[PDB]
Amino acid sequence: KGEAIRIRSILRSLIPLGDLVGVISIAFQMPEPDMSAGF
Amino acid sequence: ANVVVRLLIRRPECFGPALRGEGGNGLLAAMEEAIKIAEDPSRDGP
Amino acid sequence: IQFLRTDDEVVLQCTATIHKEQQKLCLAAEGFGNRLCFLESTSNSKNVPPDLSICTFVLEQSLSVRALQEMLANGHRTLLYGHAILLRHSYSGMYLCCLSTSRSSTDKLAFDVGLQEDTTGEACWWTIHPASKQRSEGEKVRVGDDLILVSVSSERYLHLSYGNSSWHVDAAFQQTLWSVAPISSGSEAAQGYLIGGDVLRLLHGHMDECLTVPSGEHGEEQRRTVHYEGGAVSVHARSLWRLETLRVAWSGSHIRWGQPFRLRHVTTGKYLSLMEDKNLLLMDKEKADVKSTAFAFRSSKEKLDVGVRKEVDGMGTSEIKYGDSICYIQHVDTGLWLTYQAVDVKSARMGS
């Protein structure tokens, strides 16, 4: 289907891939307990 | 999904200002700013 | 009240407010050498004439979206809202389309529009949508109606993205009111009659003296001079003069007697102006005032008619022919008339 390709292209133009991998790479801290209302 | 995407692309202000628009760069900078706002208690409700 | 038919030249004009100032712009494109489209200020024509030859577009065909999908799977029709039109460049011959590239990094969601050779694929056709509440889907379009163009594949509006110095049109998700102005409705234009917005040559009935300029044998100071020549120069490219009508609507109408028009030399791109301190010369569009460049055609030598007609809404009536027609050029300010001289000295007269 072509409209599927168009929607996927729109989503890719909105959200790039480098942004996605950079956001994935944050390496959240893992703790003495901490708060679950953060990242 | 199609109509939701149509509406979200016709109205660009539904996305975050630091991700979409001529201001903020993108999701990376947006969420790093979000993390630093979370880290500094000077930008919350006392 | 005239309905937009098929196979007629139109202009994609739009309004833009910058510096709190209103301006009217074309959707124009060079085509040969540059695929992307740009803008052309159709307004403010008293000092700078716009390039209508690249402003105008022709409606090649007009089919609905479902008929287009069936064509993808596999006279003069009228234009209705919701159809999927096909816009072809008048000069470059290519077809207006939506390129899959993005030049402006600011609007990371849009594409660029341009011209392409082939019509295949759904990345070239455009759909018209109503822009006002008075008008809805499925009604006939008329002259002066504001519409919205949407791509078929890109599904993006022909947006007028405002920039600091890049007034470029894109396929974005912001509607932009694109008014349509007809040029030539494809009426019964007989083979041999004069149509506005055309390029032609002027010869003599008994001397075949063509109005030319010096060739590239010298520089622009020499090429700016205007004179008469004969012989093989009649088939050269440095002897073509294009008549640009002042009005942007129906600029490709039938040329009537006594109306003003600009004389352009398509070989160098300069306009034929007249300064009272000398003879006529060629000046670029940046300083081509209408009071110095607008000339008119008369049937006789008198001044019987000057301030008579200002505009006529329509294709016009067939008056001037290409075969047998004896016209006289006349300036709007001075009213002078053409005369051939013998300024050439007898030293090398016969050979030059």
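Here chain C follows Swiss-Prot for its numbers: 11-84, 109-386, in order, are the residues you see.
Method of determination (from the header): electron microscopy, 3.5 Å.
Using N, Cα and C of the backbone, Cβ positions are placed for all residues, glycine too.
What Swiss-Prot annotates here:
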type    : residues    : note
DOMAIN  : C:110-165   : domain 'MIR 1'
DOMAIN  : C:172-217   : domain 'MIR 2'
DOMAIN  : C:225-280   : domain 'MIR 3'
DOMAIN  : C:286-343   : domain 'MIR 4'
MUTAGEN : C:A77 to V  : No change to global protein fold or protein stability. Alters local protein folding
MUTAGEN : C:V186 to M : No change to global protein fold or protein stability. Alters local protein folding
Taking the domain 'MIR 2' (C:172-217) as the reference, which of C:110-165, C:225-280, C:286-343 gives the largest number of Cβ pairs under 8 angstroms? C:110-165
The DSSP breakdown of the domain 'MIR 3' (C:225-280) into helix, strand and coil residues is 8 helix, 15 strand, 33 coil
Three-state secondary structure, which DSSP defines for C:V186 (mutagenesis position): coil
What does the DSSP secondary structure composition of the domain 'MIR 4' (C:286-343) look like, as residue counts for helix, strand and coil? 7 helix, 20 strand, 31 coil
For the domain 'MIR 1' (C:110-165), the DSSP helix/strand/coil residue counts are 0 helix, 24 strand, 32 coil
